[PDB]
Amino acid sequence: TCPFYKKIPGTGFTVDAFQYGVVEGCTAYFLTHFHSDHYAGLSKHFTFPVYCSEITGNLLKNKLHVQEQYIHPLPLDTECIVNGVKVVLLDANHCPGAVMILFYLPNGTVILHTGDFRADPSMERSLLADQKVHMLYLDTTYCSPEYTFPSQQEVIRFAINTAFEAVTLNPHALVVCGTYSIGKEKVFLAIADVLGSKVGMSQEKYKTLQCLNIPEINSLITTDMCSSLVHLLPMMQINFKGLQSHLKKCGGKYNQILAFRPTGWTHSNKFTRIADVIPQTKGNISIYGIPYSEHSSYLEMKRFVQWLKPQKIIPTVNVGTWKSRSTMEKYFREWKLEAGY
Ligand code: NI
């Protein structure tokens, strides 16, 4: 059965609610983004209307086989009527195709559902500027002050400089980057660009990237591993064993691997600056964990919420323990007392 924080009151609508069977009274199922915890339950046998971005629609059709007649893509930054209710989709600054959803309810209430997002000051100049929000359904993944990490631009700067130095010292080094879902593609695209290479990958991953409307993609990626000196591998293989095994398959073209594991936050963020990050090394294999986040830091979340001044906040992450819920409610009250709303 569908929990309350996935229902939109006064509508026939649900958000990211595909794992509960037929939800009673649901006339339209919204999907914020193509991450498996959120799409859990969708397949080619789904027969209700799905509302989403163009990019999420390409992934539902090609990767999960959902039939076309049930896919309803909406443009961004555009007022749309769905089953008699005005809605707007906004870029969430998460993975490709990820949206926030503004709902203008028949009684005058306005609801923002962030999906998953990385709050940014540029959101203060979207269609959010114009009007009041009564309820905020908020991605609270990192809602605690210990959760700090750098900007995505600093992280990318570190990765490009590290890869360019290693391969210039040793032209026979291979670079490998881990992946397990969509998102974070800037990591491997920026590294391949500085190295003058396409990115090599499996047919399955190529198919997924082909759904993403990335400009000039055909010039950036390939399934011909032999032509490429940046390879993608599943995240599970980014360890000394998996990487040894990969280097054997490359036919003595390379004598060294430099690898990247994009994570979210890890406790080594509480001590070490991005500049000071060092790898794990065994022999001719080095593995860097880099903190590339597609979710708000605590500070970015607090700034967003203090700017929007919602009347009520409903968290959508970390909702399963009393201690988590109590912690998040304390911070919401500090934020409100500090800013005066
Ligand atoms: Ni996500």
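What you see of chain A is 700-1040, where the numbers are those given in Swiss-Prot.
Per the header of the entry, the method used was X-ray crystallography, 1.3 Å.
In case you wondered, yes, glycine gets a Cβ from its N, Cα and C as well.
Its Cβ placed at the centre, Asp838 (mutagenesis position) has 23 other Cβ atoms within 10 Å. Quoted from Swiss-Prot, the note on the mutagenesis of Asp838 to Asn is: Impaired nuclear focus formation, reduced interaction with PIAS and increased sensitivity to cisplatin.
Around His994 (mutagenesis position), taking its Cβ as the centre, 22 other Cβ atoms fall within 10 Å, counting all chains. Per Swiss-Prot, mutagenesis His994 to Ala is noted as: Impaired nuclear focus formation, reduced interaction with PIAS and increased sensitivity to cisplatin.
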Please report how many Å separate the Cα atom of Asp838 (mutagenesis position) from that of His994 (mutagenesis position), as a whole number.
8
